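S.K.: Below you will find the structure I want to go over with you.
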Amino acid sequence: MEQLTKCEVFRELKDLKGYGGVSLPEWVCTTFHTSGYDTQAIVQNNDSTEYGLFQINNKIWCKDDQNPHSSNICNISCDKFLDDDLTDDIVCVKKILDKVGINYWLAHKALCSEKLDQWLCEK
Ligand SMILES: [Ca+2]
């Protein structure tokens, strides 16, 4: 467990601002509903494990020591998404948006396309 606060996420996701048409308040909203802002969120559900603040699965995007069938499109080890530096997470997230789009994150369409004003930080 290692969470950031809304305002910290707003500071650390600065590169994604505008990328793929998605604003910062959408990403701040999306990520709360995706991982609670916890950089070491790990969720195994059935056939895949999902890592970090962005919940990137070891199925298509990264290499996992316990799943050799991965496509590893991000060409990285999934554990590098469990640390405190979101620099590479952001790189992976740009490849996902290139290939799949922001709808990889279900909270976006469901809870974060409307009324983004509460997700603001002038702090
Ligand atoms: Ca990282």
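We count from 1, first residue shown onward.
Every residue, even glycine, has its Cβ placed from backbone N, Cα and C.
The Ca(2+) binding site annotation in Swiss-Prot covers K80, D83, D85, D88, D89 and is backed by experimental evidence. One natural variant named in Swiss-Prot is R11 to Q (Swiss-Prot position 29), and its note says In an allele of Droughtmaster cattle; an Australian breed.
Mind running through what each feature is packed against?
M.R.: With a cut-off of 8 Å between CB atoms and residues at least 6 apart in sequence, the same chain places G52, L53, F54, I56, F81 near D89 (Ca(2+) binding site), listed in sequence order.
Annotation note: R11 (variant position) sits in a helical segment as assigned by DSSP.
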S.K.: Residues near the Ca(2+) site, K80, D83, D85, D88, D89 excluded, by Cβ within 8 Å of the Cβ center?
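M.R.: The answer, listed by sequence position, is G52, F81, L82, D84, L86, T87.
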S.K.: Same-chain residues six or more away whose CB lies under 8 A from the CB of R11 (variant position)?
M.R.: none
S.K.: Of the recorded positions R11, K80, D85, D88, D89, which ones put their CB under 6 Å from ligand 1?
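M.R.: So the answer is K80, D85, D88, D89.
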